[PDB]
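Visitor: The structure that follows is given in the form of structure tokens.
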Amino acid sequence: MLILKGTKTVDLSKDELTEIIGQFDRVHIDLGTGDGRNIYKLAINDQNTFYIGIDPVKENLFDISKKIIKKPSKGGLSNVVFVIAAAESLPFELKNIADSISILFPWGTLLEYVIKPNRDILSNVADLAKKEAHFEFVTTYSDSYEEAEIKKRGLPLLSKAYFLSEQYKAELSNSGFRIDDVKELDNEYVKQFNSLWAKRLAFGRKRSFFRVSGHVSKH
């Protein structure tokens, strides 16, 4: 398993990970975490949870990664690690570790995995979580082109009706996710997030966002 220490990637063993999370009552995993700013804000405000942000593009994380390793007086944190990995190839070391898991504003292939949904991929995501872990997926089209691309490929259109459908619910269930709630949210809700991408979404044109949440049932 590869983690980020500043701008450098280093190996982290299962045994090392175990020792780190031993100091926390809860563990949260944010998949496709982006620039790290969402995780940073959560972590600084909740020192009783260990936050794992996973992203395949390490350069997206450099700035926040450099911040978390500073002294506490300069913004350093001890309850955050950034894992460099993709949804299609998650580290075995993260199996059965999370009390909660989020996928926030995914785009491209990750978004397709969530909305189709891709059973094989979501099953591997569910494997990261402990029995009955909380989950939330928050989705929207990134831009008109992405909307057109997903639609051209014959993928389902993002709507509350679709996420409420018996078919989506059954498919997520087969992947190990029990949907408890589906909400349509607005730009104002998104303003709560701290990532640059979320700010751009929140303050840009009016857009529909959807939150599907519940608990991991696979276990």
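If you check the header, you will see the structure was determined by X-ray crystallography, 1.8 Å.
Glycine is treated like the rest: Cβ placed from N, Cα and C.
When I checked Swiss-Prot for this same protein, it listed these features:
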- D30 to A: Loss of kanamycin resistance. Strong decrease in methyltransferase activity (MUTAGEN)
- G32, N38, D55, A87, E88, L104, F105, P106, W107, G108, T109, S195, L196, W197: S-adenosyl-L-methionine binding site (BINDING)
- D55 to A: Decrease in kanamycin resistance. Decrease in methyltransferase activity (MUTAGEN)
- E88 to A: No change in kanamycin resistance (MUTAGEN)
- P106 to A: No change in kanamycin resistance. Decrease in methyltransferase activity (MUTAGEN)
- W107 to A: Loss of kanamycin resistance. Strong decrease in methyltransferase activity (MUTAGEN)
- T109 to A: No change in kanamycin resistance (MUTAGEN)
- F177 to A: No change in kanamycin resistance. Decrease in methyltransferase activity (MUTAGEN)
- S195 to A: No change in kanamycin resistance (MUTAGEN)
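Could you place these features in context, so I can see how deep they sit and what lies close by?
Guide: In this view, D30 (mutagenesis position) is surrounded by 22 other Cβ atoms within 10 Å of its Cβ, with every protein chain counted.
Counting only same-chain residues six or more apart in sequence, the Cβ atoms lying under 8 angstroms from the Cβ of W107 (mutagenesis position) belong to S142, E146.
With a cut-off of 8 Å between CB atoms and residues at least 6 apart in sequence, the same chain places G32, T33, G34, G36, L61, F82, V83, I84, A85 near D55 (mutagenesis position), listed in sequence order. DSSP assigns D55 (mutagenesis position) to a strand.
Residues near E88 (mutagenesis position) in space but far in sequence (CB under 8 A, at least 6 apart, same chain), listed by position: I121, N124. Classification of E88 (mutagenesis position) by DSSP places it within a helix.
In sequence order, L31, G32, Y113, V114, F137, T139 are the residues near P106 (mutagenesis position), counting only same-chain partners six or more apart with C-beta under 8 A.
Secondary structure from DSSP puts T109 (mutagenesis position) in a helix.
According to DSSP, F177 (mutagenesis position) is assigned to a strand segment.
According to its DSSP assignment, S195 (mutagenesis position) is coil.
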Visitor: Taking just the CA atoms, what is the gap between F177 (mutagenesis position) and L196 (S-adenosyl-L-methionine binding site) in Å?
Guide: 29
Visitor: What is the number of other Cβ atoms found within 10 Å of the Cβ of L196 (S-adenosyl-L-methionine binding site)?
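Guide: Other Cβ atoms found within 10 Å: 11.
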Visitor: Which of the recorded positions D30, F105, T109 has its Cα nearest to the Cα of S195 (mutagenesis position)?
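Guide: Going through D30, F105, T109 one by one, the Cα closest to that of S195 (mutagenesis position) is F105.
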Visitor: Could you tally the C-beta atoms, other than its own, that fall within 10 angstroms of the C-beta of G32 (S-adenosyl-L-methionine binding site)?
Guide: 24
Visitor: What is the one among the mutagenesis positions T109, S195 whose Cβ has the most other Cβ atoms less than or equal to 10 Å away?
Guide: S195
